[PDB]
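J.: Got a structure here, written out as structure tokens. Questions coming.
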Amino acid sequence: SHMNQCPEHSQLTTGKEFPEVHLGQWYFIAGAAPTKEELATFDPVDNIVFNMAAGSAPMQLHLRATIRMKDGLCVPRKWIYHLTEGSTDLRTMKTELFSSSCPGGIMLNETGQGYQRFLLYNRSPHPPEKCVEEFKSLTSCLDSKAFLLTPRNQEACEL
Ligand SMILES: CCCCCCCCCCCCCC(=O)OC[C@@H](O)CO
């Protein structure tokens, strides 16, 4: 009894390197979900660039992003996250962080009311295609077979 596991995938754990090691910029590379409808929100997107910062209060992080839409428009977004000590989970729902096969990579798992999806980010806007192939392969194995790759043909919007 064998042949029933998915590729190796480790959740990020706490040590006190988290989260300073993750701050700075990131690019949205690809998403996977049980169905297309959890990825629908990303259909008109060319690229998204993000910046993560230390919050203002104690266990807090400022996220900024600018979405470059396929039509060329730029849409700014801002969110605040709350870490829990001992945990790498982000509270805005919960986001689990996982290590990635790609150097400079990171994968998120978003859980919520009757929806779920995996989202790949990297420091580089153009990581190796292998990295993306391994993420598709891993997520398909976890039953998120619907896949979207951001095209990243246009320049990042300012952030
Ligand atoms: C401090 C450790 C966290 C580092 C994670 C860096 C990845 C930053 C992106 C987080 C995106 C989550 C927001 C979200 O729901 O995505 C929807 C779109 O607007 C972008 O994917």
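The chain as shown is numbered from 1 upward.
Determined via X-ray crystallography, 2.0 Å.
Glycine is treated like the rest: Cβ placed from N, Cα and C.
Below are the features listed in Swiss-Prot for this protein:
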{"type": "MUTAGEN", "residues": "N109 to Q (Swiss-Prot position 135)", "note": "Loss of glycosylation"}
{"type": "BINDING", "residues": "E110, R117", "note": "tetradecanoate binding site"}
{"type": "MUTAGEN", "residues": "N122 to Q (Swiss-Prot position 148)", "note": "No loss of glycosylation"}
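Explain the structural surroundings of these features, please.
T.: When Cβ atoms from all protein chains are considered, those within 10 Å of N109 (mutagenesis position) total 20, not counting its own.
In this structure, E110 (tetradecanoate binding site) is part of a beta strand by DSSP.
If you draw a 10 Å sphere around the CB of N122 (mutagenesis position), it holds 23 other CB atoms from the protein chains shown.
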J.: Measuring Cα to Cα, how many Å separate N109 (mutagenesis position) from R117 (tetradecanoate binding site)?
T.: 6
J.: Only counting partners 6 or more residues apart, tell me which same-chain residues put their Cβ under 8 Å from the Cβ of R117 (tetradecanoate binding site).
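T.: Within the chain, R117 (tetradecanoate binding site) has Cβ neighbours under 8 Å at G31, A32, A33, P34, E38, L39, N109, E110, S144.
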